[PDB]
Amino acid sequence: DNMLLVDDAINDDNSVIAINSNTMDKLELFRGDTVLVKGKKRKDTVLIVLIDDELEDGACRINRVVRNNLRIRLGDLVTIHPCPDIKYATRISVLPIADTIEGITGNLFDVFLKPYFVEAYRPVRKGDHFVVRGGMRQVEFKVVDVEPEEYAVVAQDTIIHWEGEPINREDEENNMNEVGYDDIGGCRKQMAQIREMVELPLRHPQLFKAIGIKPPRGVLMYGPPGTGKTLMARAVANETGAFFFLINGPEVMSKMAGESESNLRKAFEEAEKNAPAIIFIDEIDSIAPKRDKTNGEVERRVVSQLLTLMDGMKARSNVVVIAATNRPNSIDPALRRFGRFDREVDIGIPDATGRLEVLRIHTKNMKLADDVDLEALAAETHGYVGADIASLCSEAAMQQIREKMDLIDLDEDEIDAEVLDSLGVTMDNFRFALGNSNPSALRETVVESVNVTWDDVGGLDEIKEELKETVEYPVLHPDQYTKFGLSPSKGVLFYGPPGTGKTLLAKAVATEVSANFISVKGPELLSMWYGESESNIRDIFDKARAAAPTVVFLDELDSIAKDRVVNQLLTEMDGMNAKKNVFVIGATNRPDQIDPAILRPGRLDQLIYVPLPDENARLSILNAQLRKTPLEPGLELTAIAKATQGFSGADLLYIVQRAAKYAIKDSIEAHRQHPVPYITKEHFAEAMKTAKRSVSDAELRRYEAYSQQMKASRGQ
Amino acid sequence: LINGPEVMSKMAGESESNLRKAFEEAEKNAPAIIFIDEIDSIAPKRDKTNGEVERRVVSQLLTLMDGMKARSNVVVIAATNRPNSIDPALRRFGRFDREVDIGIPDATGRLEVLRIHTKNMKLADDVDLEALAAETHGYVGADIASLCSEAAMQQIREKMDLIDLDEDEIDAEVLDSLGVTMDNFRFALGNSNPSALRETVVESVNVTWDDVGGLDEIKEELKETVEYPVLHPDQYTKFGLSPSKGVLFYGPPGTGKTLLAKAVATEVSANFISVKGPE
Amino acid sequence: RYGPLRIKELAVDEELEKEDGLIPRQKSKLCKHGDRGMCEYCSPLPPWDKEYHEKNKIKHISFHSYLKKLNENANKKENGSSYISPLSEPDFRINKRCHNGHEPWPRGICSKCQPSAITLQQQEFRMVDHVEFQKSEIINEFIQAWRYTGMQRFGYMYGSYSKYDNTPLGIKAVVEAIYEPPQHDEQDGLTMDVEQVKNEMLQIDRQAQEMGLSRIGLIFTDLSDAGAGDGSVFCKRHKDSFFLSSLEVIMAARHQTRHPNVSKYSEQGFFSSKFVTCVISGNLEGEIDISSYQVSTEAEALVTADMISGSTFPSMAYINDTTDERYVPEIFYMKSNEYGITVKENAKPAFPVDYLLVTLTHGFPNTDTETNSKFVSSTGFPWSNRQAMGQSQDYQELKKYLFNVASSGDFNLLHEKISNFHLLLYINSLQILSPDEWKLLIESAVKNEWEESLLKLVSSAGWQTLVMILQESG
Ligand SMILES: Nc1ncnc2c1ncn2[C@@H]1O[C@H](COP(=O)(O)OP(=O)(O)O)[C@@H](O)[C@H]1O
Ligand SMILES: Nc1ncnc2c1ncn2[C@@H]1O[C@H](COP(=O)(O)OP(=O)(O)O)[C@@H](O)[C@H]1O
Ligand SMILES: Nc1ncnc2c1ncn2[C@@H]1O[C@H](COP(=O)(O)OP(=O)(O)O)[C@@H](O)[C@H]1O
Ligand SMILES: [Zn+2]
Ligand SMILES: [Zn+2]
């Protein structure tokens, strides 16, 4: 109907749109009609309709300036509606762009605008752009202000105020707010959650009146720093079109005593007075830290004022409060109950596709060279948040500048445009930037996604089926459990010799049910025990709840399970709701050393043995670790697998690594002497000559004895 | 009405004059009721706060409370989650002496709460609020309200397929077709997460001498120990013998000691408080 | 409104806002850096720097500079907010409708709609800085009123505002003429029905606006004669005594509340009326020195909700009692001791008014500069409401005053006699002249380049009738 296709208009007029005759008949439009056109980002404009049969039915033509104003590209769909109630502009104040007006003498108004508006009746709306082509020059302008507001028709008698200081162009670009969803990638799940939690209360309030419920108000986002929380909040606010009222934490806390409270009160009052609105309290942890932190009165009055304001807004006002904190435990506990920030959202490091999306988003203004393999960079960047990727791009560009610096005269302040053209980033530059990268997200526990199937784990079919029936069935067929009245099992404990690949089994289990994975290695547990860490077990389980369905993994639990930490872990495990799809998987090498309390029913009761890989399993592991390596044609690893009886997966990795080391040594020696694109069987034999088992016979016998004891304990 | 944080957020020297004027006005227009919500924030434990203002406020509160005790028909009510958090000096004669304990509701209480909250929602015919009340255990009223809100949100999310978000308004038929199904409530139960049980709370139990097996002599001994003092204190006074205080169960694990304790509590119709090992 | 409010205000405010007022400073001898690059002592001094004001013997900070300080203190550009109005006039009246669950104040109140304790403190910014009397005659005639009658007086003072270079971003109110409302003056005080005063002043101010003036304050004389041989007067208003007793402060606060100043930086659009009150008391010697004052903004918003009344002690203002429709919270007045520590003293029975005032600097135009006085007049046709004295406006005085000049010519002499404020008001009162004829009359009498307009005026039949009836009348 009104979803007209966008196309480039022949005319250069800034307020003229050509439409097809068929569409004109459908919409009952006519030549010269002023119509309101809406595109994307809620952008709107006023265009004079002109019949044009050249366009295909259902298509319209607009010029470059109108498309730029509408923030839309050719081929999109725009909605055109009648605008019969547009009045003549009583007074329009307009200012030019400085860079455009450079080199112009005389009165700009007479030169450009006076012929442009006389006998033109061009509709003008605030925030629009119009370009005047006079003589040999072309100058753009802005619709700074219109009376009556917000738009009106510039008639012959309309007064135009061109007086005013030039407007810098840098503000429009470098201040690129109004960022849409297209500027956020790799976090579609959390973006969808925030959208479904914010848009519907504001865009369609009548829904909840029809259902007769009070929609949730508070929202609390948290995650590692640099994951785009502020960017997501800004994008949601801009798309929703609400009265955004960004509030910073450090900014509020930097005011004199007795002023931060006033700022908070004024902010909340203005947000209420202009409903609907969206208040974003950035870095709330800087306003209301944990109780054990600063006890100063100035640090308590602000928290009390914030609590009072949060409790006082419960009314028919459309106010939504969004807060961002690095960790959930930093905020005062009082801010996590009903009527307050009761809804939580967790941001985690992206996967390969997310990193690719981030790279493409950032690497659209770069003058990249042809040899770009963004997929390769995404594969080789693990654990990078968006900020790290942006820094990587900046460093790569700086490296390219350094490389091209040879053709630059530093003393001279002007650089040849030819040299500027030659600038282009290359894959080597990105590799160097990675070499100079300093990721820091992984220093703490963070939600992440894994993509391991039942192919990187060789053999162990019975274990695979046991894990499937333990985990996958509850998630996919909970209705059956309800029908039979059986509560799903919470977690399991993997025990066995080191290197059996327990982490791989955990990752596979997480992948099958499409669940986020959280890892807690031994050093993290020790740091928590000493109390010098930035996070605590309660925080870990809160994040697990927030990012459900999650899978928490503990490694070498025997170090702490040899106790305050174990008590906290038991309390948290008992606390969690059974229905929540949260699974705690523990890995250890000395099960008998584990505290018996951990093994009680209702806890990590199920005990699963992870045996060493067998011949076929070893062959599969070797083939898997060598899939992306150039091997000798006609080479067979069956003999090597047969000869490696009793070796663990880590041992096979070590053998392959030594073979690769010998291959690279030989290749480098040959190149220096100057061939060997692959690895010959002699390298594998040399590597195997140094093979050494990582498991002693006594320990394996002890594991077998423990397994036999466990089987006897269940054999009657 | 006086709030804790609301008074605490005032400038220095103004959080006490407000209390003074509050009490004076309450006296002027008797009968009056004063609800000092979140009294802990303005009177925490003595060790928690050492600042001068945090003691000026408490002293002013105590002086006003002592001066209020008179013919005036004014009653003071205070609320605080932790009974020990309040300054101990506030719990003497002539002050907040009478104490009331609020415990998590039972199945009947949960049913009543659900009915009270679920009176306006467009509930579908296939709703079994009794089943929800039975399943929800340890859910405080706030948790139940959140559960209902989440279920309604899930229902609207499911119906979103036919809803065009771009249009400001929606077809009236779709708006009038919203209906909450039992599956939505089950999903909300799955999502929800109560937190009352994290700390010790008072709750009732309904275990009789039929969910346990055997132990007939033990049951008789427990009855003689607890029931008779509660049901027939008159005869105990007649003989002048005070009842025994406590009892200690010992034996192999998994024999059902918790069920015996719950049954004993139910027989005397007394509230049950528990303290697990981790606590 | 996604930014600063949109409204049109006085030209003085606009031009002052355009400036920034930075006071440049040169290389200090303590700097350690090359020629370019300023470290900490060479930076420009902001216009609100209190050190400069107190070092130059200026007691207040030229309100516009205070606005600049407030704007700089917050409201980061391009981000950090969506604009918060920096100026807000305090209001003490209890919110009649809060309803968190309680009923209106008369029978119910919560802690959210309870007027918090008021901390009285001397204001630091004075709206209008310098009050300037164009000519000595304007006030000499006023004092001559007291000389002749012996009773006190009271009169509004019309004029216009302009810049004041001598102070950073300062404003000066130049007073052009004085109009005396009908009042019943007496030895110890004066009285006047408010209804008549406002009814008369409405039309008088309409005519003044037509003439280009504006009501910019009230002036009253508190003078007593001494026992010396000549005319000497006691100095009853000094540091020890009361500068302004309670009642005058109350009246000034009411007047300010009823003459709001339109501003672009408040939610309501008004803040701290630019109204100046002048009192004549006499300096430490026997002279007849004048003074100026202005009640602070808190006192402006304090009298509106009653809460203040006069006290038998001249220097202290009584405080009223709580009652329905009037809630009065505890009032703490903050002072400073000799040890540099602020002390809060509760003063319920009564407190001094020294904390509710800001003092302005009176003066007269330099006697060696261009003369831009609207009216070269005020020694002639007697002023309006001097019925108590012999002065009385009527046909006979016009015949004696403005007949021989018109009957012959000499337009140069005529112009000054036609540029008298009260003369214009009286002739307009007669209603003899037609509207447009009166408009061109005022345009000739209050503007330069008046030859053609004056000739046209004397041409119009209205003036011919005026002169004819004047001559015919005794
Ligand atoms: N999709 C994205 N996810 C994460 N970061 C992104 C994304 N797109 C861009 N970025 C960049 O990552 C950074 C995110 O900053 P952010 O962590 O939100 O700031 P804050 O510290 O205020 O939370 C910015 O430099 C932003 O440009
Ligand atoms: N099917 C498999 N069985 C055992 N190990 C494997 C298998 N597939 C891969 N591996 C390798 O085993 C290693 C396990 O490392 P590590 O975590 O230190 O020991 P574990 O996983 O046994 O705790 C991984 O680096 C991985 O490359
Ligand atoms: N008569 C009984 N004897 C033993 N166990 C029972 C009996 N009745 C119920 N149970 C079961 O015992 C479990 C709780 O055992 P209990 O002894 O109360 O706690 P614990 O095992 O910690 O001592 C419950 O899951 C319940 O199903
Ligand atoms: Zn310097
Ligand atoms: Zn109220």
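Chain B uses Swiss-Prot numbers throughout; the residues present, in order, are 278-556.
Method on record in the header is electron microscopy, 3.8 Å.
The backbone N, Cα and C atoms fix where each Cβ goes, and this holds for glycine too.
What Swiss-Prot annotates here:
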| type | residues | note |
| --- | --- | --- |
| BINDING | B:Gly531, B:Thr532, B:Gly533, B:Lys534, B:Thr535, B:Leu536 | ATP 2 binding site |
| MUTAGEN | B:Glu315 to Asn | Severe reduction in growth rate |
| MUTAGEN | B:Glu315 to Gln | Severe loss of catalytic activity and cooperativity between the 2 ATP-binding regions. Lethal. Restores cell growth; when associated with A-358; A-369; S-471; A-471 or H-475 |
| MUTAGEN | B:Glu315 to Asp | Severe loss of catalytic activity without affecting cooperativity between the 2 ATP-binding regions. Slight reduction in growth rate |
| MUTAGEN | B:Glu315 to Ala | Moderate reduction in growth rate |
| MUTAGEN | B:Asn358 to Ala | Slight reduction in growth rate. Restores cell growth; when associated with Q-315 |
| MUTAGEN | B:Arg369 to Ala | No effect on growth rate. Restores cell growth; when associated with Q-315 |
| MUTAGEN | B:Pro471 to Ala or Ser | Restores cell growth; when associated with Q-315 |
| MUTAGEN | B:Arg475 to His | Restores cell growth; when associated with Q-315 |
| MUTAGEN | B:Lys534 to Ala or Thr | Severe loss of catalytic activity. Lethal |
Original post:
DSSP three-state call for B:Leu536 (ATP 2 binding site): helix, strand or coil?
Top reply: helix
Original post:
Which recorded positions, if any, among B:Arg369, B:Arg475, B:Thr532 have a Cβ under 6 Å from ligand 3, given in order along the chain?
Top reply: B:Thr532
Subject >> Rounded to the nearest Å - Cα separation of B:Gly533 (ATP 2 binding site) and B:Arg475 (mutagenesis position) >> reply: 23
Original post:
Going by C-alpha positions, which of the recorded positions (B:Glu315, B:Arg369, B:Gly531, B:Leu536) is nearest B:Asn358 (mutagenesis position)?
Top reply: B:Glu315
Original post:
B:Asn358, B:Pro471, B:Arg475, B:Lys534: which of these mutagenesis positions put a Cβ within less than 6 Å of any ligand 1 atom?
Top reply: none
Subject >> Which of B:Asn358, B:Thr532, B:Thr535, all recorded positions, has a Cβ with the fewest other Cβ atoms inside 10 Å >> reply: B:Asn358
Subject >> Rounded Cα-Cα span from B:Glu315 (mutagenesis position) to B:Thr532 (ATP 2 binding site), Å >> reply: 43
**OP:** State the three-class DSSP label for B:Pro471 (mutagenesis position), counting H, G and I as helix, E and B as strand, and everything else as coil.
**Re:** coil
Original post:
Under 8 Å Cβ-Cβ to chain A, which of the recorded positions B:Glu315, B:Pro471, B:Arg475, B:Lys534, B:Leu536?
Top reply: B:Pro471, B:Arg475
Original post:
Using Cα coordinates, what distance in whole Å links B:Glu315 (mutagenesis position) and B:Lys534 (mutagenesis position)?
Top reply: 38
Subject >> Cβ neighbour count within 10 Å of B:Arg475 (mutagenesis position) >> reply: 14
Subject >> Additional residues surrounding ATP 2, by Cβ distance to the B:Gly531, B:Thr532, B:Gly533, B:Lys534, B:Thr535, B:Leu536 centre under 8 Å >> reply: B:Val489, B:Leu537
Original post:
Out of B:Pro471, B:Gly531, B:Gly533, which of the recorded positions has the smallest number of neighbouring Cβ atoms within 10 Å?
Top reply: B:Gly531
**OP:** May I ask for the distance between B:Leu536 (ATP 2 binding site) and B:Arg369 (mutagenesis position), taken between their Cα atoms and rounded to an integer number of Å?
**Re:** 38
**OP:** Have a look around B:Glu315 (mutagenesis position) and count the other CB atoms within 10 A of its CB, chains all included.
**Re:** 22
